[PDB]
Amino acid sequence: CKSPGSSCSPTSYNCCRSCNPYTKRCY
């Protein structure tokens, strides 16, 4: 899994961190 600045739509599970909704990527 990813964690930082990685593309996410809402709960795309692309990252084990969280989805930063300003960049539509992870924190």
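Since chain A takes its numbers from Swiss-Prot, the residues it shows come out as 46-72.
Keep in mind that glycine also has a Cβ here, set from the backbone N, Cα and C atoms.
Sequence-distant neighbours of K47 (mutagenesis position) (same chain, 6+ residues apart, CB-CB distance under 8 A): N59, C60, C61, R62, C71. Under its mutagenesis entries, Swiss-Prot includes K47 to A with the note: Strong decrease in activity.
In the three-state DSSP scheme, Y58 (mutagenesis position) falls into the coil class. Under its mutagenesis entries, Swiss-Prot includes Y58 to F with the note: Decrease in affinity.
Around the Cβ of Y58 (mutagenesis position), the same chain contributes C46, each under 8 angstroms and 6 or more positions distant in sequence. Experimental mutagenesis is annotated in Swiss-Prot for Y58 to A, with the remark: Strong decrease in activity.
One mutagenesis experiment catalogued in Swiss-Prot, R62 to A, is accompanied by this note: Decrease in potency, but not in affinity.
Annotation note: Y67 (mutagenesis position) sits in a coil segment as assigned by DSSP. Here the residue is the original one, while Swiss-Prot reports the published mutagenesis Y67 to A with the comment Decrease in potency, but not in affinity.
Around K69 (mutagenesis position), the C-beta neighbours below 8 angstroms that are at least 6 residues distant in the chain are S52, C53, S54. In Swiss-Prot, the entry for mutagenesis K69 to A states: Decrease in potency, but not in affinity. The structure shown retains the original residue.
According to Swiss-Prot, the mutagenesis experiment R70 to A carries the following note: No change in activity. Under a cutoff of 8 A between CB atoms, and with a sequence separation of 6+ in the same chain, the neighbours of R70 (mutagenesis position) are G50, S51, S52, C53, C64.
Each of the mutagenesis positions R62, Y67 was scored by the number of other CB atoms within 10 A of its CB, and the lowest score belongs to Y67.
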